[PDB]
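Here's the structure, in structure tokens; my notes come after.
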Amino acid sequence: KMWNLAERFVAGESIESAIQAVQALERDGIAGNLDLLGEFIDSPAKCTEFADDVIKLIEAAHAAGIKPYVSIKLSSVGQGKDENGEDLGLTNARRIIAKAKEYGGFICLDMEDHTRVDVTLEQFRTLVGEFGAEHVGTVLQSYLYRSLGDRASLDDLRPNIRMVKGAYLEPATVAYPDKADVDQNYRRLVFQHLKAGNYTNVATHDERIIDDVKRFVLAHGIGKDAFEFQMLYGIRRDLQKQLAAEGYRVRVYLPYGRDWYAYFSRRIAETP
Ligand SMILES: Cc1cc2c(cc1C)N(C[C@H](O)[C@H](O)[C@H](O)COP(=O)(O)OP(=O)(O)OC[C@H]1O[C@@H](n3cnc4c(N)ncnc43)[C@H](O)[C@@H]1O)c1[nH]c(=O)[nH]c(=O)c1N2
């Protein structure tokens, strides 16, 4: 009965359970951000199957009257694999974004470990050019030394970017080892993106940072339509509700699927 526990953080194992969970968030004035979980994705066949499963999700969400908003890791759809002379991740991402876009939806390219940052930001730029900044977004992680520079380099795209602290175990040659620096850099990324007038998703459960961002938005006259807070399903549900009740946009990341063990284990690891 790991599931009796994991149900807090994972919508369920089916597309149906995910849609039901988005519908519940929506009834509470909160948007959803769907994440298909998968573990075996280590072959071009399986990466493309995964992409097809994300597309089936997008169709089901659209059928259920939900604007598709889905986050994917490009490695899961073939990033770094060549199929007939083109990168499989880019090929599959195009299929997935085109389908989301047809239904007025949006895809976020999540950011993986440091080895995939350059390719992801190159691919993101390509895809923004093909589909528009209103339909594809990405993520920057405040623990990396390179992130402030990366954010500034994307300003010409006026891009939708989610700021996160960072999820991977990265060495000190790549990521600030001091949590104080990670947190200060997080504010810097959020504030520079907001000052540039780009749509910003403030993905954090750190209430001190949440309060400071509220302060910043107030002091700078930034509208509550210009950014949103984002949280993982099941973490600080009280803040999710409170921020929605105070007029902020809140969008909750909802993982689903049969392969939930690793995701669930990371939620357990991060228990305060
Ligand atoms: C919507 C969204 C989307 C993503 C990500 C986060 C979110 C919210 N992340 C993960 C992110 O990098 C970061 O690891 C987590 O958000 C945790 O960091 P915090 O900002 O919550 O602060 P921090 O880790 O400091 O935690 C702050 C507080 O939040 C609460 N909290 C956090 N985790 C909890 C838990 N498991 N159980 C109970 N309470 C908990 C506790 O109160 C804790 O003190 C991510 N990372 C990445 O590298 N690439 C990505 O694409 C993404 N995508």
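Using Swiss-Prot numbers, chain A covers 26-297, in order.
The header says X-ray crystallography, 1.8 Å.
In case you wondered, yes, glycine gets a Cβ from its N, Cα and C as well.
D135 (active site) falls within neither a helix nor a strand when secondary structure is assigned with DSSP, and so counts as coil. On its own chain, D135 (active site) has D60, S96, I97, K98, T163, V164 as residues at least 6 apart in sequence with a Cβ closer than 8 Å to its own Cβ. Per Swiss-Prot, active site is recorded for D135 (among others), and the stated evidence type is similarity to another entry.
DSSP assigns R187 (active site) to a strand segment in the three-state reduction. As annotated by Swiss-Prot, active site applies to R187 (among others).
The feature substrate binding site is assigned by Swiss-Prot to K98, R291, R292, with experimental evidence given as support. Using a 10 Å Cβ-Cβ cutoff, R291 (substrate binding site) registers 11 neighbours. DSSP classifies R291 (substrate binding site) as helix under the three-state reduction.
Annotation comment: Swiss-Prot describes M136, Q166, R187, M188, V189, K190, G191, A192, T229, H230, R292, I293, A294, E295 as FAD binding site, evidence class experimental evidence. Neighbours of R292 (substrate binding site), defined as other CB atoms within 10 A of its CB across all chains, total 19.
The Cβ of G63 (mutagenesis position) lies under 8 Å from the Cβ of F75, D78, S101, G282, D284, each of these being in the same chain and 6 or more residues away along the sequence. Here Swiss-Prot notes a mutagenesis experiment, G63 to A, with the remark: 140-fold decrease in catalytic efficiency for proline.
What Swiss-Prot notes for the published mutagenesis of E64 to A is this: 27-fold decrease in catalytic efficiency for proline. Under DSSP, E64 (mutagenesis position) is assigned to coil, being neither helix nor strand in the three-state scheme. All protein chains considered, the CB of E64 (mutagenesis position) has 14 other CB atoms within 10 Å.
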Q. Roughly how many Å separate the Cα of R292 (substrate binding site) from that of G191 (FAD binding site), to the nearest whole number?
A. 14
Q. Cα-Cα separation of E64 (mutagenesis position) and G191 (FAD binding site), in Å?
A. 20
Q.
Which secondary structure state does DSSP assign to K98 (substrate binding site), in the simple three-class scheme?
A. coil
Q: Using Cβ-Cβ distances, find the residues under 8 Å from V189 (FAD binding site) that belong to the same chain and are at least 6 apart in sequence, listing them in sequence order.
A: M136, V164, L165, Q166, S167, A228, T229
(Q) For each of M136, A294, count the other CB atoms within 10 A of its CB; which of these binding-site residues has the top count? (A) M136
Q: Determine, to the nearest whole angstrom, how far the Cα atom of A294 (FAD binding site) is from the Cα atom of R187 (active site).
A: 23
